[PDB]
Amino acid sequence: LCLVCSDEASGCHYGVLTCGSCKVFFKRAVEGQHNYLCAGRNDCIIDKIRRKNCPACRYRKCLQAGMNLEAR
Ligand SMILES: [Zn+2]
Ligand SMILES: [Zn+2]
């Protein structure tokens, strides 16, 4: 299982067990820089439903997990 948006995972990448989407999400979101932001709220839980409610929490969540797009 995805350890970010707590869904069915499709392999670990960037050092942590994540889904198929969290890989692509993070890899564009880091080495591209996307605007989400939930630093002014920081309310919502990110899971299998609430992932589509906020793509800010899931960015901070994955990093909390131990993600790094220069991981080993
Ligand atoms: Zn995910
Ligand atoms: Zn949020």
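What you see of chain A is 439-510, where the numbers are those given in Swiss-Prot.
Looks like solution NMR, at least that's what the header says.
Each residue, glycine too, has its Cβ placed from N, Cα and C.
The Cβ of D481 (mutagenesis position) lies under 8 Å from the Cβ of no residue that sits 6+ residues away along the same chain. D481 (mutagenesis position) falls outside any helix or strand according to DSSP and counts as coil. Under its mutagenesis entries, Swiss-Prot includes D481 to R with the note: Disrupts dimerization and decreases transcription transactivation.
Other Cβ atoms within 10 Å of the Cβ of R488 (mutagenesis position) number 14 in total over all chains. Quoted from Swiss-Prot for the published mutagenesis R488 to Q: Loss of chromatin specific function and reduces chromatin remodeling. Abolishes interaction with SMARD1.
Under its mutagenesis annotations, Swiss-Prot gives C500 to Y the following note: Abolishes interaction with POU2F2. Residues within less than 8 Å, Cβ to Cβ, of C500 (mutagenesis position) and separated from it by at least 6 positions along the same chain comprise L441, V442, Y452, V454, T456, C460, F463, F464.
Summarising the environment of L501 (mutagenesis position), the number of other Cβ atoms within 10 Å of its Cβ, over all protein chains shown, is 15. Swiss-Prot lists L501 to P among its mutagenesis entries, and the accompanying note reads: Abrogates DNA-binding and transcription transactivation. Abolishes interaction with POU2F1 and POU2F2.
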